[PDB]
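Reading through the structure tokens given below for one structure.
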Amino acid sequence: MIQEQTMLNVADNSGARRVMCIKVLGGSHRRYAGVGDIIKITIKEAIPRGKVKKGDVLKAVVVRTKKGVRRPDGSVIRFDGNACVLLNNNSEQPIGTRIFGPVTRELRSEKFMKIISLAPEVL
Amino acid sequence: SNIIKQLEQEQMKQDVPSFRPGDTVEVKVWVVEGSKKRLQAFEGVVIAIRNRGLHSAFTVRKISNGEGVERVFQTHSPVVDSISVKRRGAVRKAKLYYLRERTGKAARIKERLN
Amino acid sequence: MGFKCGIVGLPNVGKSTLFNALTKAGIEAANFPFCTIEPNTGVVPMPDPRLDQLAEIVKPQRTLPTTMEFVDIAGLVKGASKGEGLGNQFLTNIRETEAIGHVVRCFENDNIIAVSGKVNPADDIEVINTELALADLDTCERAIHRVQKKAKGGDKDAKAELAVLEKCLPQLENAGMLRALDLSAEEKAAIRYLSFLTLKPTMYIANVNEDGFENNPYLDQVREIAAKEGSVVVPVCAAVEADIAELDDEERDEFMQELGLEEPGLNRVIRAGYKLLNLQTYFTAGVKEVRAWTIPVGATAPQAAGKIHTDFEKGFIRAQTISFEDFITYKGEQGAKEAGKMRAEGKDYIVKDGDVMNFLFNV
Amino acid sequence: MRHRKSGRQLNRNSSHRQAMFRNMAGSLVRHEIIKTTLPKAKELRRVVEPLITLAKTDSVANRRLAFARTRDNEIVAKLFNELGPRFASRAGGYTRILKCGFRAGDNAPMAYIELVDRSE
RNA sequence: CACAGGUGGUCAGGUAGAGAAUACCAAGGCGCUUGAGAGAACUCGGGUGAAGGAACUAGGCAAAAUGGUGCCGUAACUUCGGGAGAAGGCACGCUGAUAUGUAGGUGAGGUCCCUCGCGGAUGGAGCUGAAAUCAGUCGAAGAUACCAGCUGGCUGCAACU
RNA sequence: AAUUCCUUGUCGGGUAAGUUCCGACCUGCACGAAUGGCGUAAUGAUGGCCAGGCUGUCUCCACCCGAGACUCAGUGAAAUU
RNA sequence: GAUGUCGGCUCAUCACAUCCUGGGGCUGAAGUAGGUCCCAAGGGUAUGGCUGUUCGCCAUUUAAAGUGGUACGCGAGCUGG
RNA sequence: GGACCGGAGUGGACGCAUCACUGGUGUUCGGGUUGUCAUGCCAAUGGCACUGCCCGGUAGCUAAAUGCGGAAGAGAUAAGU
Ligand SMILES: [Mg+2]
Ligand SMILES: [Mg+2]
Ligand SMILES: [Mg+2]
Ligand SMILES: [Mg+2]
Ligand SMILES: [Mg+2]
Ligand SMILES: [Mg+2]
Ligand SMILES: [Mg+2]
Ligand SMILES: [Mg+2]
Ligand SMILES: [Mg+2]
Ligand SMILES: [Mg+2]
Ligand SMILES: [Mg+2]
Ligand SMILES: [Mg+2]
Ligand SMILES: [Mg+2]
Ligand SMILES: [Mg+2]
Ligand SMILES: [Mg+2]
Ligand SMILES: [Mg+2]
Ligand SMILES: [Mg+2]
Ligand SMILES: [Mg+2]
Ligand SMILES: [Mg+2]
Ligand SMILES: [Mg+2]
Ligand SMILES: [Mg+2]
Ligand SMILES: [Mg+2]
Ligand SMILES: [Mg+2]
Ligand SMILES: [Mg+2]
Ligand SMILES: [Mg+2]
């Protein structure tokens, strides 16, 4: 349940530490992004020497939320903290080369095979 | 109600082990990767149990790869293949939500030998 | 002092043969002082073709490549972390070095027996890492116990160490491999002194058959693992490496051209170890000698001066830096100099890969 | 909405309601019949009758619960030494509401609530 | 107006507390001169709130928050006082031991003197009594309630009160 | 600029985005030296701006507790017309 | 002998000179994407930074961010910049 | 670079319902706890301190929860053919 102004920890090694959601993409008046949803972000905190820079505007895919995901059986998977993986604006592809922390099955689709393959643990 | 009792009972899993909040449990869940079912183990502390017959649930909390992860399992869902208690913890409280604030040393709980 | 990648695994993984093919191709101690080669310390020549190129261009009387040491760590038993002697020998063996190469078998052989009966590298890696993580959790518990008393004394450094350790402890209690954690450079610095076995950069040497360099479900499993923790791989054959180290240049080229290999796989292995430890190579070029030396990426000019002589480090004045490609294009030190492609670098400089310089000191 | 909810607010905050019904339960126990308002009597059923049920078994713990609920040791004594035995075989329904009309001062609907065996 | 306002002085119990604060009580005094129900919207006065966290708005208005003591620590700048409680960090309950109640306060007998008194020494019985350390112990939480600073940066104006 | 019309001046900072803010510039419509100029620590229920924390301020409201509103009994208005 | 103002909020409602979606003619319409005109009002038709602003610039969305009337709709509904 | 036509999925916004799930609430349930008063005292309890402060939480209500919807068709047409 990521919305505009929601700060996300970053789950890759792109060099961003804290990003902010500035748009929930994919719909007029769309309110929230869950996991597997692309958002537009501004990088609010970056490591000094990283592939991305503070104040950069780009995309991210939400991979962990505190709401979490429901599963078809009715079960839910909540995470501590909201995290996203940075993506290129045009290619939609991840910018880092490492994924840190678990991701979910909801992220498993043609578009995010890289994040699934790189993740330590897919839930 | 009696009708719904029957429908829910006809469906309730029969092998659910005894476990209490604070117990470290390992839950085997079925993962359907494409076509094939494997078992994925989720091992963590039971921080909450909902006792509702067929709608019984329990929350398991563990730190995966640096981040706390809670899975609320539906006890009788057939996706939960098995539950096994690995460590009986000693908490005197039904819901261990205070563990969400605990880190490391203060998040572990006394082993229950009772 | 050098750079080390200890060769580890379960029993019967193909490590002794790997270290043997290493030492057969390596250089004995009669060609490099300061290096008393132990039977578990095998120093081998580092492959830098830029060294051959510079030695062609300048034609020195002698040639010295940089040489890097392997430490073959053998002997592991289930329950190696419960205090037993051979497991503790394993621990003390691996702890001294800094880079770690795990050996995986990714081949099916009726005349070689596996570790659990079914040939599956996932099982191999999980058992080895559960061992290393039990040892590591032991270490981290001791450290966190040693620290929290100090951090309750209000010390800031102790609190930062405490935060890192308590964010690392649930990783180790779950048999997880602590390099998968997103630990910052400051945190890496904070806990470098605990010398954890589970963050040391680890490569994956994949002993595979001759006909299976591609399309290998065991190699595929190793690939997915090495991605899942950001590790690298060198799929090789121990038999092919023994053939490589046991022949002359003519027969080595013959066996390479028959099997389609262009350089020995040991070159690729030691190059994986080279890039594993943030290493890079510079050269000294001259008529007397051309020698390769190796520095960490990020290294200073003063430490590069020191890596030969201490006085060079301490009395440094200026270094005259020319790249390997700049040596290449203009045919020698004089040729690249006459273009002005020396650069004057002081005590704030960082030496890169390929640069050749002539140090100036006054002590 | 108040779908399925129980318990009359009776235009009091909760602790006033609890105090009032404690007092009213004590009044009913010691006098065995009291005039109050019909809604108040209907709610008083839900407090008194469990006290009598509790008093059907005379342990120290049960006298302690009764005392917590009544805060009157004379009421607890009469509950366990008289009322419990007087209702030992009666399966609930220890009170009787008898509507008795309308209070003059505010036209309030009034009832008598008594112990069922108040005749004997 | 039998009006939620205003009106000087005197008294000043207990437990906790620094306290005339505050909480709960005493003596004392009251339940405020319409009640009874119900448990819609809406309003007013509160409580809680998933995920988010100023996106609200003219404006963080309101709310939420901070909040005690001790110790450590404390920047720019300064008129050298300040700034400053800057900021920030740690500890905190209970029980036992030290010590059948300590440091300290009080000080009765008894002993000696005495310009025999409401004296001075000595002496410590009794009473009172922190603070600290160590060890143990309960809880999710020990300044547990009430009470009780939000903090920092840039800047206009006016020295200030 | 408590002063600047043009004007959201220009450039820079800060923000993803800054008519406000801060710094500089100076093309001062229309500053200027006791109807003082310029600085200035401290101070302020003073004006403006930024950040941390904090949050139902908001997304986007939900529930609950009480006082009314509602029903009954008693009493008994008002503006307006 | 009083018809309360701008903007915001809340709630709208109509028109159609249509922003999107629907149908079509022409095209300097290969396709994709457009331009233009005709039909068409069923439904839909941003969030933010700045500023009291509407507006506008800007950031980032959207199929689209339509244009007007309604006392420049709406203060016995709110606000009061 | 790249389609019409036709087909399948899956979303956004919106709407209706519902509470099985996931949750909020839950001053009517249980517990913990500080101060204090009281129940003769101990023990145990109760009152008050915002429900004293909190931790959970049943039913209900409920959204963020999860079901369903917009249609297809058929007449008569618009522009047009
Ligand atoms: Mg009433
Ligand atoms: Mg009166
Ligand atoms: Mg008065
Ligand atoms: Mg007072
Ligand atoms: Mg909330
Ligand atoms: Mg929350
Ligand atoms: Mg705003
Ligand atoms: Mg706004
Ligand atoms: Mg305020
Ligand atoms: Mg100004
Ligand atoms: Mg003044
Ligand atoms: Mg200025
Ligand atoms: Mg702002
Ligand atoms: Mg600007
Ligand atoms: Mg003037
Ligand atoms: Mg003059
Ligand atoms: Mg003058
Ligand atoms: Mg003043
Ligand atoms: Mg009325
Ligand atoms: Mg009436
Ligand atoms: Mg038209
Ligand atoms: Mg108007
Ligand atoms: Mg208005
Ligand atoms: Mg009006
Ligand atoms: Mg005004």
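Using the three backbone atoms N, Cα and C, a Cβ is placed for every residue, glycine included.
According to Swiss-Prot, the feature ATP binding site maps to C:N12, C:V13, C:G14, C:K15, C:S16, C:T17, an assignment based on sequence analysis. The Cβ of C:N12 (mutagenesis position) has C:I112, C:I113, C:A114, C:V115 as same-chain neighbours under 8 Å, each 6 or more residues away in sequence.
Marked as Mg(2+) binding site by Swiss-Prot: C:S16, C:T36. Listed in sequence order, C:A29 are the same-chain residues at least 6 apart in sequence whose CB falls under 8 Å from the CB of C:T36 (Mg(2+) binding site).
Residues or ranges marked as domain 'TGS' in Swiss-Prot: C:278-361. For the domain 'TGS' (C:278-361), DSSP puts the residue distribution at 23 helix, 30 strand, 31 coil.
As a published mutagenesis entry, C:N12 to A appears in Swiss-Prot alongside the note: Shows similar hydrolysis activities in the presence of K(+) or Na(+). C:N12 (mutagenesis position) falls within neither a helix nor a strand when secondary structure is assigned with DSSP, and so counts as coil.
Long-range C-beta contacts of C:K78 (mutagenesis position), restricted to its own chain and to partners at least six residues apart, with a cutoff below 8 Å, comprise C:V127, C:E131. Among the sequence features in Swiss-Prot, the mutagenesis site C:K78 to R is noted as follows: Retains K(+)-dependent stimulation of ATPase activity and differentiates between K(+) and Na(+).
As a published mutagenesis entry, C:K78 to A appears in Swiss-Prot alongside the note: Shows similar hydrolysis activities in the presence of K(+) or Na(+).
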| query | Applying the rule Cβ within 8 Å of the centroid of the Cβ atoms of C:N12, C:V13, C:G14, C:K15, C:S16, C:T17, what extra residues of the same chain belong around the ATP site? | reply | C:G9, C:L18, C:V103, C:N207, C:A238
| message | Just to verify: the residue among C:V13, C:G14, C:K15, C:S16 with the fewest other Cβ atoms within 10 Å, which of the binding-site residues is it? | response | C:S16
| Other than its own, how many Cβ atoms are within 10 Å of the Cβ belonging to C:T17 (ATP binding site)? | 15
| said: Out of C:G14, C:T17, C:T36, which binding-site residues have CB atoms lying under 6 Å from ligand 20? | reply: none
